[PDB]
Amino acid sequence: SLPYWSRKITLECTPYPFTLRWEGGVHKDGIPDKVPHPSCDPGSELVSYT
Amino acid sequence: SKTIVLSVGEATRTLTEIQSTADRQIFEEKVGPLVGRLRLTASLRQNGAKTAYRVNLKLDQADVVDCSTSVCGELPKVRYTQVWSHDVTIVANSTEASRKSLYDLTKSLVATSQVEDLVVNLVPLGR
Amino acid sequence: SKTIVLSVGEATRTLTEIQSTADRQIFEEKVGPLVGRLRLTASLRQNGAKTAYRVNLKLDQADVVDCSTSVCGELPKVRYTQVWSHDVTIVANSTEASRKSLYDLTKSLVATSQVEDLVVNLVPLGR
Amino acid sequence: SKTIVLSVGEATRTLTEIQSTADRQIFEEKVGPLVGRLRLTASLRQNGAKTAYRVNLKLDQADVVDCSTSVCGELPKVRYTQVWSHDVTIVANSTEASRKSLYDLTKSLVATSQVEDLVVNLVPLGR
RNA sequence: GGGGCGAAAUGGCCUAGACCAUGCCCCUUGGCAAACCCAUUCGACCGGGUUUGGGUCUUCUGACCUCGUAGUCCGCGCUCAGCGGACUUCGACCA
């Protein structure tokens, strides 16, 4: 038998992608259709966003 | 040879290995008279088809009496004999944590005051 | 022994001589698991009445699979086996220039893109 | 591999080991055309019931001819073949001095001028 | 009972030969090594009965401990454990 030495070290992680979403818009005075494109048409604008 | 030191509280007793054998280990206490003293028998073996094991531990101690202090003529004679054997049946593929917990529970049950009362006052264990 | 270095593009593989014999030379690749790896068999002989010669070159490589990473018990098991033998029948009294031209033509046919497509897409050679 | 250098007087010939095997060692001379050159076959074995041994040494050399220097078309063709085998039957439990004396006598008989005349002029040995 | 033999001991037959009579050759299988049980001087005392005896995971194929049996290259070096180590096979209550 003979002498010997060594060492080791490692670091790693697993990848995993995912997605998040959210939409909205301006609240209007009595507009029952608030969509990305408000179906109604009162008198002002609704910017919305998705 | 192989020496074992036991602390009783104020003095230390020494047991010496006398019959070194694999299937039977005989330890004897060396204090004065070798006949009628403290002896310990240890044995280790297997069982069945290489499954578990078997450990046996016995401790004997016979009291002696003598009349040479007053009476003209009386050799040291043994009186009674006490036998305290054991039996350990622990399988190889077990659990170290479970074995440690069992040993701790056994040590606690031995060191408790209930077994001491059961031994001394001969009162059944139930406190 | 005898070491052979093969360049795949980004790494270098090393094959070591294992079974040194005249009529059968066995080279084996040393990377990790020796069973189910890259092996090469070489043979050289004569023919008839000391006219020509015969050279045989075979290359085998069997893939292995293992489940010890997830399943709690499966030894490395071989899957399929690939055999790629050769046959060289070149007479002694030939021509060095002709042999060099034949070797160059074989190298060009091996390095061409038609044999690669025939191997991969299993499409018959004909471009 | 194993190289053997032979001095003819003005040039040195080199024989290379080609078929490395215990029961048959084949040495070939490397000069030019491998076919029809100098070959040497060596063999070593035992005999009977572990008593003595048996050594065989054969030396062959076939001359070649070629007409490509003048004639349009003629591959190198072998002409005659010469066979010079040997047979050594020396027991193990012998004598080193006797073996050395026998080897010296054989060397003297080989280097003498009588065997040379017997080989060249085909005159029976008797001077 | 099941077989063998004319050898081998002799007698018929007995250049030779192949069969006969008593007549002689074997099987009546064998072994487990441990643990526990009785009535009592309310154990000494010999004898009997029960649970185990290469072993588990899916003892289904097939593998995971162990070895036994072989064949093959083998190292004269590479690996943290190291090492002398590799691959393929059949068996595993005992004569």
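Chain B is numbered as in Swiss-Prot; shown residues: 2-128, in order.
According to its header, this structure was worked out by electron microscopy, 3.9 Å.
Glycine is no exception: its Cβ is also placed from the backbone N, Cα and C atoms.
Residues near B:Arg40 (mutagenesis position) in space but far in sequence (CB under 8 A, at least 6 apart, same chain), listed by position: B:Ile27, B:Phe28, B:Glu29, B:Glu30, B:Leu60, B:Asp61, B:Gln62. The mutagenesis experiment B:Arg40 to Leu is recorded by Swiss-Prot, whose note states: Loss of translational repressor activity.
The feature RNA binding site is assigned by Swiss-Prot to B:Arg40, B:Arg46, B:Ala53, B:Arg55, B:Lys59, B:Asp61, B:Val84, B:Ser86, B:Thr90, with experimental evidence given as support. Every protein chain considered, the tally of other Cβ atoms within 10 Å of the Cβ of B:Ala53 (mutagenesis position) stands at 14.
Here Swiss-Prot describes B:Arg46 to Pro, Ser or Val as a published mutagenesis experiment; the accompanying note says: Loss of translational repressor activity. Around B:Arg46 (mutagenesis position), a 10 Å sphere centred on its CB holds 10 further CB atoms from the protein chains shown. A strand conformation is recorded for B:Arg46 (mutagenesis position) in the three-state DSSP classification.
Quoted from Swiss-Prot, the note on mutagenesis experiment B:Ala53 to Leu or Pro is: Loss of translational repressor activity. The secondary structure of B:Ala53 (mutagenesis position), as reduced to three states from DSSP, is extended strand.
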Query raised in the report: What is the separation, in Å, between the Cα atoms of B:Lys59 (RNA binding site) and B:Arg46 (mutagenesis position)?
Result: 15
Query raised in the report: For B:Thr90 (RNA binding site), which DSSP three-state class applies?
Result: coil
Report task. Starting from each candidate's C-beta and looking 10 angstroms out, tell me which of the binding-site residues B:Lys59, B:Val84, B:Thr90 has the most other C-beta atoms. Result -> B:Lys59
Requested in this report: Would you mind reading off the Cα separation of B:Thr90 (RNA binding site) from B:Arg46 (mutagenesis position), to the nearest angstrom?
Outcome: 10
Query raised in the report: Taking the residues the record says bind RNA (B:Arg40, B:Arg46, B:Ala53, B:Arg55, B:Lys59, B:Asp61, B:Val84, B:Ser86, B:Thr90), how far apart in Å are the two Cα atoms that sit farthest from each other?
Result: 27
